[PDB]
Amino acid sequence: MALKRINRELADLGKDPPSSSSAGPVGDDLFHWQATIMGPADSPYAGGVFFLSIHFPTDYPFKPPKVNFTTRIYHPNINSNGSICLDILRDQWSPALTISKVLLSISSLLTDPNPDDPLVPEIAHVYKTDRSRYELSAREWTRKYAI
Amino acid sequence: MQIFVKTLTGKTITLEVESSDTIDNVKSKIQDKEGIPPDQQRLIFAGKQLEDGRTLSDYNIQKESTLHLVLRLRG
Amino acid sequence: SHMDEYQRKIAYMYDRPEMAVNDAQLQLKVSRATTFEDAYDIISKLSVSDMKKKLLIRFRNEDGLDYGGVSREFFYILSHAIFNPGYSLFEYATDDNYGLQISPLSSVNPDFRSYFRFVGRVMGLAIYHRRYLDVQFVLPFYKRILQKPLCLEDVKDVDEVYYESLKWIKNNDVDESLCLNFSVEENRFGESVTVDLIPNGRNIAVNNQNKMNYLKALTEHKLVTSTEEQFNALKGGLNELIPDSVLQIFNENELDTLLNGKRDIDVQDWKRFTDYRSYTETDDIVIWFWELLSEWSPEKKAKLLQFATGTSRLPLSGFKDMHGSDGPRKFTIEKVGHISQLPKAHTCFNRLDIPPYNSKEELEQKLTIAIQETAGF
């Protein structure tokens with residue numbers, strides 16, 4: 001169940017990719033994936049390429065995968081190391097969530113930060129008070145690191 | 001007119017709506033069909049999150065558009 | 001009254017004619033450094049008659065009075081040694097929710113039966129002599145010890161997300177998109193291997209008619225079938241002293257209280273192993289916070305701990321060895337937010353955001369209100 005599901009997900013990704021995000025195993029290890037996300041056009045991250053590391057637990061699909069950003073991103077809700085944990089409560093992950101939905105959700109987060117849950121207090125304060133400075137800094141970091 | 005709302009579980013729900021309908025009314029229809037509370041609905045269209053208080057026409061939603069009901073990642 | 005009933009049960013249990021300690025005394029010497037080795041060398045050879053005599057424990061090269069304190073310290077050390085995940089006998093249910101359970105990998109040892117019989121003897125000796133361990137197992141463990149049936153809901157205590165996924169499968173329908181079949185992939189020393197819940201199980205997909213059997217098999221495999229021989233040895237060792245007819249008057253909570261005593265959260269350790277962001281150790285909203293935590297009942301402290309860290313269970317070594325979602329993450333207090341807003345919590349980072357209030361009373365009111373929706377213990 002934890003390997004047939006992964007093979008089906010990989011085949012589906014190779015069937016009809018979202019045309020922006022990509023994902024594939026590194027070398028030969030189906031439980032460790034590397035993914036690529038393109039910066040949304042209508043956001044300061046436009047043009048960047050962000051790499052993610054996905055570790056599927058052995059309990060997959062019952063337990064969610066560990067998704068961690070690798071490229072540094074100036075975002076109000078992404079810590080320095082990068083950690084995208086999915087939690088409104090322990091009531092949102094179900095075996096019916098593929099890995100494509102998670103990538104789409106990550107793109108949504110990139111294009112619409114949530115300021116009411118500040119994981120990085122300084123960036124959240126800048127976003128709330130002065131939006132232009134936040135945009136400038138975000139695009140500067142995208143230029144410096146993502147490219 | 002008609003539109004399509006694709007959820008998390010890969011299901012596709014087709015709805016009969018009008019361009020003047022509020023976002024709240026659409027979330028209400030999705031709650032009636034899927035049982036998802038409006039407070040937990042995160043609707044995305046063309047990379048932009050639909051906000052309460054506006055209309056579908058504000059987002060240029062036309063015949064047989066496709067929306068996404070997406071996870072609310074926290075960080 | 002739960003306490004009155006529990007006290008009646010304890011008195012009745014210890015008043016039985018088959019649980020009377022002899023008047024003779026047994027001397028048991030162990031070195032503090034090598035506690036586990038000497039304890040296993042001595043206890044694993046005692047006869048049942050010998051283990052029922054009065055226990056007089058002495059630490060080598062440490063002469064002192066009040067042998068009760070010495071025995072309590074010895075049992076604390078031994079419990080924190082044998083039940084330590086690093087020894088590959090037990091293991092946390094999950095890294096971010098610390099619940100001890102028998103480790104399936106423990107079978108790799110040449111003879112795990114002797115070690116688990118020793119663990120059973122230690123638990124039975126602690127219960128027999130009115131001494132307490134300090135470990136916190138998962139409820140299915142106590143349910144197995146009492147020989148109770150295990151159902152799906154019991155997975156909630158072990159792992160929350162797994163239980164939620166199983167409940168989702170139970171409620172909603174299952175299509176062929178979910179490549180679910182009667183087999184489980186388990187990673188044993190790097191290599192992953194497939195275990196068939198039923199014969200030829202890896203080639204049978206779960207339909208809408210088989211999903212109930214699939215859930216039953218998953219629950220049984222996760223909770224029971226993976227650790228049969230080890231737990232059988234452990235329970236044999238335990239019943240060596242405490243007959244099964246005496247354990248079966250308690251339930252999964254009274255037995256936990258009998259083993260580990262009334263659970264409580266240490267505050268000195270909490271204060272010594274915490275870190276502050278934008279706060280100094282001498283700031284008013286920190287000294288007031290620690291005073292409030294000092295003058296609080298265990299239930300509310302556990303509620304606050306669950307609100308901040310995510311779970312009310314602590315590691316086996318206090319707040320020092322505390323793990324977040326991504327790795328070690330000590331309890332953190334940070335200055336974030338406006339005065340009016342309630343304190344907030346980042347669960348996956350063990351962070352608590354306390355705005356800069358102006359008086360202790362306001363801090364107490366806000367902190368008590370912010371944790372009402374959270375239930376601990």
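Cβ coordinates come from backbone N, Cα and C, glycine included.
According to its DSSP assignment, A:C85 (active site, glycyl thioester intermediate) is coil. Cβ-based neighbour count (10 Å, all protein chains) for A:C85 (active site, glycyl thioester intermediate) stands at 18. Residues annotated as active site, glycyl thioester intermediate in Swiss-Prot, with sequence analysis given as evidence: A:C85.
When Cβ atoms from all protein chains are considered, those within 10 Å of A:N81 (mutagenesis position) total 11, not counting its own. For the published mutagenesis A:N81 to A, Swiss-Prot gives the following note: Reduces ubiquitin transfer between ubc4 and pub2. No effect on ubiquitin transfer between ptr3 and ubc4.
Quoted from Swiss-Prot, the note on mutagenesis experiment A:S83 to A is: Reduces ubiquitin transfer between ubc4 and pub2. Reduces ubiquitin transfer between ptr3 and ubc4.
DSSP classifies A:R90 (mutagenesis position) as coil under the three-state reduction. Within the same chain, no residue at least 6 positions away from A:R90 (mutagenesis position) has a Cβ under 8 Å from its Cβ. Under the heading of mutagenesis, Swiss-Prot lists A:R90 to D and annotates it as follows: Reduces ubiquitin transfer between ubc4 and pub2. Enhances ubiquitin transfer between ptr3 and ubc4.
Here Swiss-Prot describes A:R90 to A as a published mutagenesis experiment; the accompanying note says: Reduces ubiquitin transfer between ubc4 and pub2. Reduces ubiquitin transfer between ptr3 and ubc4.
According to Swiss-Prot, the mutagenesis experiment A:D91 to A carries the annotation: Enhances ubiquitin transfer between ubc4 and pub2. Reduces ubiquitin transfer between ptr3 and ubc4. Within the same chain, no residue at least 6 positions away in sequence has its Cβ under 8 Å from that of A:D91 (mutagenesis position).
The Cβ of A:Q92 (mutagenesis position) has 18 other Cβ atoms within 10 Å, all protein chains considered. Looking at Swiss-Prot, you'll find the mutagenesis A:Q92 to A noted as follows: Reduces ubiquitin transfer between ubc4 and pub2. No effect on ubiquitin transfer between ptr3 and ubc4.
Contacts of A:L97 (mutagenesis position) defined by a Cβ separation under 8 A and a same-chain sequence distance of 6+ are given as A:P61, A:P64, in order along the sequence. Experimental mutagenesis at this site is recorded by Swiss-Prot as A:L97 to D, annotated: Reduces ubiquitin transfer between ubc4 and pub2. Enhances ubiquitin transfer between ptr3 and ubc4.
Using a 10 Å radius centred on the Cβ of A:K101 (mutagenesis position) and all shown protein chains, the other Cβ atoms total 19. In Swiss-Prot, a mutagenesis experiment is listed as A:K101 to A, annotated with the note Reduces ubiquitin transfer between ubc4 and pub2. Enhances ubiquitin transfer between ptr3 and ubc4.
A:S105 (mutagenesis position) counts 22 other C-beta atoms within 10 Å of its own C-beta, drawing on all protein chains shown. Experimental mutagenesis at this site is recorded by Swiss-Prot as A:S105 to A, annotated: Reduces ubiquitin transfer between ubc4 and pub2. No effect on ubiquitin transfer between ptr3 and ubc4.
According to Swiss-Prot, the mutagenesis experiment A:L119 to A carries the following note: Reduces ubiquitin transfer between ubc4 and pub2. Reduces ubiquitin transfer between ptr3 and ubc4. On its own chain, A:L119 (mutagenesis position) has A:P76, A:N77, A:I78, A:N79 as residues at least 6 apart in sequence with a Cβ closer than 8 Å to its own Cβ. A coil conformation is recorded for A:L119 (mutagenesis position) in the three-state DSSP classification, outside any helix or strand.
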Near chain C - the recorded positions A:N81, A:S83, A:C85, A:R90, A:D91, A:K101, filtered by Cβ distance under 8 Å: A:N81, A:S83, A:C85, A:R90, A:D91
Nearest of the mutagenesis positions (A:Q92, A:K101, A:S105) to A:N81 (mutagenesis position), judged by Cα-Cα distance: A:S105
Interface-adjacent recorded positions, chosen from A:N81, A:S83, A:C85, A:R90, A:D91 when a CB lies under 8 A of chain B: A:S83, A:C85
Candidate mutagenesis positions A:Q92, A:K101, A:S105, pick with smallest Cα gap to A:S83 (mutagenesis position): A:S105
Rounded distance in angstrom between the Cα atoms of A:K101 (mutagenesis position) and A:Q92 (mutagenesis position): 13
